[PDB]
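Asks: Sharing a structure, written as structure tokens. Questions coming.
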Amino acid sequence: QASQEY
Amino acid sequence: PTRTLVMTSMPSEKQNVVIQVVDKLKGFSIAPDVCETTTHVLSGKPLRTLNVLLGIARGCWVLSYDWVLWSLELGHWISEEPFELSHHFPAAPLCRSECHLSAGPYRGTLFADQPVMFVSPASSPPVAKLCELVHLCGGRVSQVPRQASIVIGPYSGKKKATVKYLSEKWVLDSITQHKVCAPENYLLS
């Protein structure tokens, strides 16, 4: 899972 | 005790590469998340991740992967500024400059004039890390909503007329632009 973009 | 480097939005292969390069050039320790020892944050795609924000907040270099490709060929760590993501994150260069020009331990003062904030424990990003972000920018956070003049994130309590109920994007955008944004747009319902 890729780091979430905020 | 050594400085750390952290990768964000990074394809597996490029991660491998970076590991090699760092292994060869030394000088850095790879870390999974931005912390006090971090001074460089490498990104594969210029996306606003938690690591990016945190890296901006600590006055780190926020760079594109290319920096590691030229460093390998020249046989040493080269100038970071050419690979600094200033266009996508205007605060990066500014905060870094402050951090370097800082006399003694650096700490942001972006939210200095701001009143105490209450951050929703159901906020996104996670309330802990979002609070970290707030504190690294000279902000103040209470566990009690009653003391706050600004409430950030999901909140279903009684809405005081004097209080500001804002989204997490107010904080995030403020850290990105390095300018405290106008709350008017970030008003929650």
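Sequence positions for chain A are given in Swiss-Prot numbering; the residues included correspond to 138-143, in order.
Recorded method is X-ray crystallography, 2.6 Å.
Keep in mind that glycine also has a Cβ here, set from the backbone N, Cα and C atoms.
The following feature annotations were taken from Swiss-Prot:
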- A:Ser140 to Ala: Impaired phosphorylation without affecting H2AXK5ac acetylation (MUTAGEN)
- A:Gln141 to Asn: Reduced phosphorylation of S-140 in response to DNA damage (MUTAGEN)
- A:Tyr143 to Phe: Displays a reduced apoptotic response. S-140 phosphorylation is reduced (MUTAGEN)
Asks: Taking the Cβ of A:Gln141 (mutagenesis position) as centre, how many other Cβ atoms lie within 10 Å?
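Replies: Within a 10 Å radius of the Cβ of A:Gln141 (mutagenesis position) lie 11 other Cβ atoms.
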Asks: Could you check what DSSP calls A:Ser140 (mutagenesis position) once collapsed to helix, strand or coil?
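Replies: It is coil.
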Asks: For A:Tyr143 (mutagenesis position), what residues in its own chain, 6 or more apart in sequence, show a Cβ-Cβ distance under 8 Å?
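Replies: Sequence-distant Cβ neighbours: none.
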